[PDB]
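Before any comments, here is the structure.
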Amino acid sequence: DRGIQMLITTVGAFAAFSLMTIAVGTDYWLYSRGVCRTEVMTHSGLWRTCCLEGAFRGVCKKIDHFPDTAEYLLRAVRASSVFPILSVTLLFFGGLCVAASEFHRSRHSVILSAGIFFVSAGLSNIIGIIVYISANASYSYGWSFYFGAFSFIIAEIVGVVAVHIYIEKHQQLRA
Amino acid sequence: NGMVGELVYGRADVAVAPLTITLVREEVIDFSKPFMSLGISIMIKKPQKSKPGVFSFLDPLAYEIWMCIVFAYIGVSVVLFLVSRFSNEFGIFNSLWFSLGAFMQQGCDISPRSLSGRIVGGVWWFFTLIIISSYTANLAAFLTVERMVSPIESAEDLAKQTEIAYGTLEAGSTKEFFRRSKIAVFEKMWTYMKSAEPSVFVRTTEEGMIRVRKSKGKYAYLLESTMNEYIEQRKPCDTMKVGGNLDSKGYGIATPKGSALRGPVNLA
Amino acid sequence: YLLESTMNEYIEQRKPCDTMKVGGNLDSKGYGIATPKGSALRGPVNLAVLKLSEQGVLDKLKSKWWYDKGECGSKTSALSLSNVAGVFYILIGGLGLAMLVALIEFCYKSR
Amino acid sequence: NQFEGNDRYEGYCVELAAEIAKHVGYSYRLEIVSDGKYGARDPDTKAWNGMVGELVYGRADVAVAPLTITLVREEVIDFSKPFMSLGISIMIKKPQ
Amino acid sequence: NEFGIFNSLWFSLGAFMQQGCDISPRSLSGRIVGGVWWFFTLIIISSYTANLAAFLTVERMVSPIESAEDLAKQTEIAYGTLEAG
Ligand SMILES: CCCCCCCC/C=C/CCCCCCCC(=O)OC[C@H](O)CO
Ligand SMILES: CCCCCCCC/C=C\CCCCCCCC(=O)OC[C@H](O)CO
Ligand SMILES: NS(=O)(=O)c1cc2c(cc1Cl)N[C@H]([C@H]1C[C@H]3C=C[C@@H]1C3)NS2(=O)=O
């Protein structure tokens, strides 16, 4: 089962990274009514708002994140998208460790660190979602949003499998 | 014809009916200042009170809270497993079971022994106390809450669909308003109404009221807001006014053009 | 302050939006276009106003100058995520802290 | 300062005066009332002031302000059909 | 399985948060402490959730005036009009 576990880990790590990178890049987080500015039905993301109806259909304008310390912090954290980006970064390093686990096998801790990166990536992702939704306060979420959500699920599955790999290693070599 | 005809031809000296002030009429009779305001409005048969759904127990919390609770549940469970393996036992399946029991206020066979396991457990217990308390506060109220939902709830909505037929009183101000309109929605409405067979129009307000009442929510009557409000209050009150007013106007006391009563009536 | 409802509404829609209309209207009336008694403009002005009213011009003007201004654009209800976000921040904070403590307790016991 | 004449002003009544002028077919200059008052008959002097005064005494031909239709004014000037509805209302400071 | 300081802290926390624990005191003095802490918990948590329910359902920010009559009856607030209007 070592092969299958590492396959799940590697494919999973790639899947999670891809989904999360697409999600951060693309602009189908939210379907609300609004204005792309040269109200109408729009599709927005982390960075841009874009129109789906009218003469300006496909025009896409940068979000003004800045139109109480708590409110300011929320606006800042939302504006930067630090948490979605940090999630992408940690998934990147997780996948890096997964790759490095094939070559330099001598140190077992590499695959564990992969695990910790993926688990942390998922926590960063949760915080991101909560900041996103909280800052937006009729609407609906689009496929970019759901890609972020599926990334969280896959990252947590891969974290669990990575940790299992390390456990199997430390339980094989001690005996 | 009618009251305006009588005023023009000299059969009467004043009209003190709910006669709408309109441009076409103003050119042949002299109106007073309006003594009552109104607008065109939609009357529909009152929909049945919708019973709350099979999944009404979800209603006290927004969908996004439910989604986040689920991610939090997974997060907590994975971190518990991790910290415990770094420190029966907290493998992933038991971590999932422990977290679920904590959330549901049940408890289970096992409790964390490490410091990091107890930190995770402690904050999840705190989270649970806040969220479950909030959820359970008003729960029975959400389970038993009836909300009537209007089929159309707008003029645009009435124009877009074709399942519900809508008519007017003919030889009335509303018919004339729709006929001579240049607004997209009302032009569309008129194009429909003119062609519709059998005639969507009626001869009397009572006729339109009965038509809405007996059409099982397949007829929407376009009438003046004053009559609409009056009717909606009368028994059996199985009609309801939907949306806002399509425009603003008023009833005026009419007199024949060049009448000697024009000024005194205005001042009265 | 006792003023006309139109002015009251317009004011309440603009910053510094610390004022508000209370209750209903004490009476019902309207603005008119005035002219000198015995003027020749009386009839045409009346007809012009009727034309403008029937053509939606007055409605559009009102909507433009009142609603679109919007300097400030501001019982079973579901809780919203914003109402409980703080509990989620504490939770994820706690998970972070737990992971940190676990790494320490490890490195300490590794040496 | 960059503009001069009737084009110095904006607002609901400005556009309404424009549209009325279009329909009726006349040219006009928007003169602001000097008193800065709407209109009232001083019970002692029996003099109309403000816009109503300006209309009655012949200095102005139309008034396109938010001028309320009242009985006392209808006795001395002609009003058209109302172009906007309203009522007396109470304005209070919003509590925090 | 014993009430050292860390398990004492864990026992108390679980009791308060309504979760229960691995362990329960067996001595008389341990049970006195546990029993009063259970009692304290029942009062305080019940008070929190009772009062929480109240905060989650209050929505009537009622204006002092709310009508003309209420403005006429009082005399603390002065009310005026525009001159020559
Ligand atoms: C061995 C035992 C292990 C112990 C495990 C610990 C977990 C228990 C619960 C933590 C509650 C979290 C604390 C919440 C504090 C929030 C304070 C705050 O935000 O204060 C705002 C202030 O009122 C300005 O407005
Ligand atoms: C079996 C092991 C033993 C466990 C034992 C611990 C349990 C203690 C529980 C509750 C104490 C609450 C008692 C509080 C009652 C005080 C008030 C009262 O009795 O009366 C007030 C006064 O007389 C008129 O004003
Ligand atoms: N929307 S509003 O309140 O500015 C408004 C108010 C009114 C309008 C038109 C509008 Cl857009 N027209 C009417 C006029 C049309 C005919 C009926 C009453 C007068 C003559 N006056 S009103 O009823 O005072």
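The numbers used for chain B are those of Swiss-Prot, and the residues that appear cover 475-561, 583-763, in sequence.
How was it done? The header gives electron microscopy, 2.9 Å.
Placement of Cβ uses the backbone N, Cα and C atoms for every residue, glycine included.
What Swiss-Prot lists as L-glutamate binding site is B:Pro492, B:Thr494, B:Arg499, B:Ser668, B:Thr669, B:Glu719, and the listing cites similarity to another entry. When other Cβ atoms within 10 Å of the Cβ of B:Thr494 (L-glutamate binding site) are tallied across all protein chains shown, the result is 20.
Taking Cβ-Cβ distances under 8 Å and a sequence separation of 6 or more, the neighbours of B:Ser645 (mutagenesis position) in its chain are B:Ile518, B:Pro521, B:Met735, B:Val737. One entry in Swiss-Prot concerns the mutagenesis experiment B:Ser645 to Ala. Its note says: No effect on phosphorylation by CaMK2.
Take the CB of B:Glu719 (L-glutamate binding site) and look out to 10 A: across all protein chains shown you find 23 other CB atoms. Non-local contacts of B:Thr669 (L-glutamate binding site) by the CB criterion (under 8 A, 6+ apart in sequence, same chain) comprise B:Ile514, B:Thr663, B:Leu717, B:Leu718, B:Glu719. Largest CA to CA distance in the L-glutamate binding set (B:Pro492, B:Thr494, B:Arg499, B:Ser668, B:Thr669, B:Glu719): 17 Å, whole number. Residues near B:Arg499 (L-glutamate binding site) in space but far in sequence (CB under 8 A, at least 6 apart, same chain), listed by position: B:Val478, B:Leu493, B:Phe505, B:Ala749.
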